Amino acid sequence: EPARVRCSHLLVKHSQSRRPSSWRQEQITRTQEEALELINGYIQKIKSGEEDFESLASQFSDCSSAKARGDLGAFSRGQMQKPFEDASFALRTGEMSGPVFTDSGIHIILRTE
Ligand SMILES: O=C(N[C@@H](COP(=O)([O-])[O-])Cc1ccccc1)c1cc2ccccc2s1
């Protein structure tokens, strides 16, 4: 396992998220179910080729990394929430995760380095 991996991600927050608000929406009102249904909509569209991961990220991600097209930059273990961390180091360079849950919300992760 490298010391650090670089990843990009798309985050869909929901009304039960740790901090239910984001740069794009003053208050996150969508339910947990609606958030996972969105994440899965984005996953099937990225797999079909209909949408690009980084464009959907820059547009709909509730994480401020949206401005950097989803890029979180590099990180070692013991920094990010453990579900996110495990899923990221498990990814090959260029591989996309399926739904990933953390207190912040639901994630789709793309390992770049
Ligand atoms: O932590 C982050 N943004 C969290 C917001 O969520 P909130 O605290 O408002 O619940 C969501 C998140 C959770 C887990 C892994 C990665 C991201 C980070 C945002 C950025 C932006 C640029 C570079 C590094 C980072 S690191």
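Using Swiss-Prot numbers, chain A covers 51-163, in order.
Recorded method for this deposit: X-ray crystallography, 2.0 Å.
Cβ from N, Cα, C; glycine included.
Pulled from Swiss-Prot, these are the features on record:
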{"type": "MUTAGEN", "residues": "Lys63 to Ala", "note": "Loss of peptidyl-prolyl cis/trans isomerase activity. No effect on the interaction with IRAK3/IRAK-M. Abolishes IL33-mediated increase of IRAK3/IRAK-M protein levels"}
{"type": "MUTAGEN", "residues": "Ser71 to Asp or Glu", "note": "Loss of peptidyl-prolyl cis/trans isomerase activity, nuclear localization and cellular function"}
{"type": "MUTAGEN", "residues": "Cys113 to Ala", "note": "Loss of peptidyl-prolyl cis/trans isomerase activity; decrease in DNA repair of double-strand breaks by homologous recombination slightly less efficient than that observed with wild-type protein. No effect on RBBP8/CtIP"}
Request  = Scan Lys63, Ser71, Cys113 for mutagenesis positions whose C-beta lands under 6 Å from an atom of ligand 1 and note them, or write none.
outcome  = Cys113
Request  = Report the same-chain neighbours of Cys113 (mutagenesis position): residues 6+ apart in sequence with Cβ closer than 8 Å to its Cβ, ordered by sequence.
outcome  = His59, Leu60, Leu61, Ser72, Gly120, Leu122, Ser154
For the mutagenesis positions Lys63, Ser71, the one whose C-beta sees the most other C-beta atoms within 10 angstroms = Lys63
Task = Could you round the CA separation between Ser71 (mutagenesis position) and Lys63 (mutagenesis position) to a whole angstrom and send it over?
result = 8
